Structure formats: structure tokens, C-alpha cells
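The structure appears right after this line, and notes come after that.
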Amino acid sequence: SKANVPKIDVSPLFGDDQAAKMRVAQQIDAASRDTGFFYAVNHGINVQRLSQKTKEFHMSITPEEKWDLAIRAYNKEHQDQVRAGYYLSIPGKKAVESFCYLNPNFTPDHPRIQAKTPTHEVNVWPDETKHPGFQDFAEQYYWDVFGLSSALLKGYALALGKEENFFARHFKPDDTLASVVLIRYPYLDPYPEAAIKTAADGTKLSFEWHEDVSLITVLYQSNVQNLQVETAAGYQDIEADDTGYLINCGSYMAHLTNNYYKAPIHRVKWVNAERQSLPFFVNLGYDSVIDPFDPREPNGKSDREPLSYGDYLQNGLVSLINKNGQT
Ligand SMILES: CC1(C)S[C@@H]2[C@H](NC(=O)CCC[C@H](N)C(=O)O)C(=O)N2[C@H]1C(=O)O
Ligand SMILES: [Fe+2]
């Protein structure tokens, strides 16, 4: 059965028509209370070019380069790379591979880098001559999707009865913990069975059920259907749409809203197809704390304790590896 995933024209969130912004907020509210997914359309980002530049990267990087960029899970020499870098495939065992990068403003002179604060790292990049234009393209993409995400956060805020900068004031270029992951799901013949997981209902999967570790997740994927969302009605297929961004809440949103906006449980079906999954995880700053609330209660009070974003994030990232494995 197909999940209800509405297409929402988010362009008013970039402008000054406040009533039009409220009508978008209502759609976000409805989707958030239903399956928890929607497609953002009329978002302004050139996703075809994103896909093409990502393809050029994934198909030309070499094994040597992958070792040289590898996170510490794959390369013991890179002890500072917990988040940022290359996540290698393991032919015959693990099909997916990916490249993660963080805020380009996390430079060696950034105060959180100097302090060695958890979850902050300086990005690693391949050689420019081997991948001309890639670093520059990827850094600008970070800021293009940052901008889209800021507009979406205005929509969420309004949807929850707040002023539009409720979330966005904690989402800032100098300190956001947001990440881009460029994931390659390959076509393989034969496809290794160890890379295929099986759900309790029999569905072959590439990644097991989870909630995202994010405030919201802003995802581009190729036009190959693969995601499913759990609803009271069972797991439902999310249709692909390679012209839109698939949006959903992460568990920090669920905490902040006392589950009024749940972090939907979702999973990735196994498909033997060469495709791309390019999430942007919208994370706040390390010390950002928003007081939890509950938009279902007249006084809006919640019995949840405030949680800093950095505490959330550090704990969540490890937990997800422990539950569904090292990606
Ligand atoms: C379904 C997803 C988009 S979300 C799910 C899974 N998510 C993660 O591993 C989180 C990675 C966070 C990142 N390294 C960081 O440091 O910020 C992943 O990747 N999966 C994607 C996929 O498999 O397509
Ligand atoms: Fe996810």
C-alpha cells in the first residue's frame, strides 16, 4: 500500500506573504501528523546537477582515495574522523558506500575545532586535480540545502503555533552540526546476500527500521522506489520523486513536541539498482537547547527535560550504529 506523501509547494516560505506561509504551515502540520513525510516542491535547488556531480564523484573515486579519506571505522590512522569522510563498501558483504561532510565553516581555527568538541570535525576532501570542482560544488550545495532547510524550519515553527524563527534562530552558518551524506547504492551482479537484511515481515532490506537523528531530514533520492514508513496500517511504500526533497522529522523534533510531531519509523528496501541517497540532516548548534513543549495541551507544557543538541546528537549517532550497524 502507498503511503500518503503530499507534495507541498514550499516557495512561499522564502518570501513575505505571511498568510501564504501559514497555508504552507498547515500542510506541513497535516503531513507531520499523518505519515510524517512530505515532498517539498518548488524548492529552488538544482537537483539534477547535484545528482550529476555526485555521480561523477562516486564513479571516479578510487580505492586508494577511499582509504585516504576513510573515517576511523575503516582506517585506524584517522582517529579524528568519526563523522566526516569516506564510508567504504566491503565487496561481498556490504554494498553501500558514502561520503559525509559537515559545516564548511568548521575550519582548523573554529573555536569548537580548537576545543576538540565532540561531533565537530574539519572536512576531508579528495584531491582537487582528481576531482576538479567537487569540493567547491559540495560546499555550495551545503549552503543551498541549508537555505532550503531554514525555510522549511520557518514552516515547522508556524505549524506548531510559534513565531517563524523558533527553530531557525538555532540553525546558523557558523555553528550548525548539519551534515550532507552522499550515499551510493550500487547495482551488483551477483548481489551479495550478506548485504541484504530481511525484516520480520519478509521484506528484503538494505537498512533496517529507524528514526532519524536530526531535527528534520531533507533528502534527495534517485527515482527508484525504496523507502517505507511504518503507519498503524503497517509499512507503506513512499513513492520516489527525483524532482522533490523528501522531508521528515527526526527524534529531536519528537522530543521537543512531546511526540506531537513523531519521528517516523522508516526503512530502506533492498533494490538491485544503481542509485543515490543524498540526505541533509538538519542539526542545530552544539549548545542549542529548545524547551520542550506540547501543542496538544492548553498550557503547552510538557513533562520532558530540556536536552542540548550536542548531547542529543553525540548519543544518537552512536546508538544508530549500534542498532543498525556501521554504514
Ligand atoms: C535512509 C537514509 C537517508 S537515513 C539512513 C542512515 N542514517 C545515518 O547513517 C546517519 C549518518 C549521519 C552522518 N554520518 C553524520 O555524521 O551526520 C543512512 O545513511 N540512511 C540513508 C539511506 O540509507 O538512504
Ligand atoms: Fe532515515
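For chain A, we keep the numbers from Swiss-Prot: what you see runs 5-331, in order.
Even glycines carry a Cβ here, placed using N, Cα and C.
Residues annotated as isopenicillin N binding site in Swiss-Prot: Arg87, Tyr91, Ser183, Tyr189, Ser281. A mutagenesis experiment is reported in Swiss-Prot for this position, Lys98 to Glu, and the note states: Strongly reduced the catalytic activity. The domain 'Fe2OG dioxygenase' annotation in Swiss-Prot covers 176-288. Feature annotation from Swiss-Prot assigns Fe(2+) binding site to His214, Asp216, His270. Where Swiss-Prot documents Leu223 to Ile or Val as a mutagenesis experiment, the accompanying text is: Strongly reduced the catalytic activity. Under mutagenesis, Swiss-Prot gives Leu231 to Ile or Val with this note: Strongly reduced the catalytic activity. One mutagenesis experiment named in Swiss-Prot is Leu231 to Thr, and its note says Abolishes the catalytic activity. Annotation source Swiss-Prot lists 2-oxoglutarate binding site at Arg279, citing sequence analysis. Looking at Swiss-Prot, the entry for mutagenesis of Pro283 to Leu says: Abolishes the catalytic activity.
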If you check the recorded positions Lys98, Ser183, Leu223, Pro283 one by one, which have a CB less than 6 Å away from any atom of ligand 2?
none
To test your reading of the Fe(2+) site: which residues beyond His214, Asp216, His270, same chain only, put their Cβ within 8 Å of the Cβ centroid of those residues?
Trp213, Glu215, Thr221, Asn252, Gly254, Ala267, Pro268, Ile269, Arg271
Translate the DSSP assignment of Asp216 (Fe(2+) binding site) into the three-state scheme.
coil
CB contacts for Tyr189 (isopenicillin N binding site) [other CB atoms within 10 A, all chains]:
25
Using Cβ atoms only, which residues of the same chain lie under 8 Å from the residue listed as '2-oxoglutarate binding site' while being at least 6 residues apart in sequence?
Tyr189, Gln225, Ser226, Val228, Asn230
Take the Cβ of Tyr91 (isopenicillin N binding site) and count every other Cβ within 10 Å, whichever protein chain it belongs to.
23
Which one is closest to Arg87 (isopenicillin N binding site) in space, judged by CA to CA distance, out of the recorded positions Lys98, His214, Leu231, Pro283?
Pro283
Just give me the nearest neighbour of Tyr91 (isopenicillin N binding site) among the recorded positions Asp216, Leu223, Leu231, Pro283, Cα to Cα.
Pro283
Under a threshold of 6 Å between Cβ and any atom of ligand 1, which of the recorded positions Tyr91, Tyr189, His270, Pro283 are retained?
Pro283
Using the alpha carbons only, what distance in Å do you get between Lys98 (mutagenesis position) and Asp216 (Fe(2+) binding site) once rounded?
21
What are the DSSP helix/strand/coil residue counts across the domain 'Fe2OG dioxygenase' (176-288)?
9 helix, 48 strand, 56 coil
Relative to the Cβ of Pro283 (mutagenesis position), which residues of the same chain, six or more apart in sequence, are found under 8 Å away?
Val184, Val185, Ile187, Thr221, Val222, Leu223, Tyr224
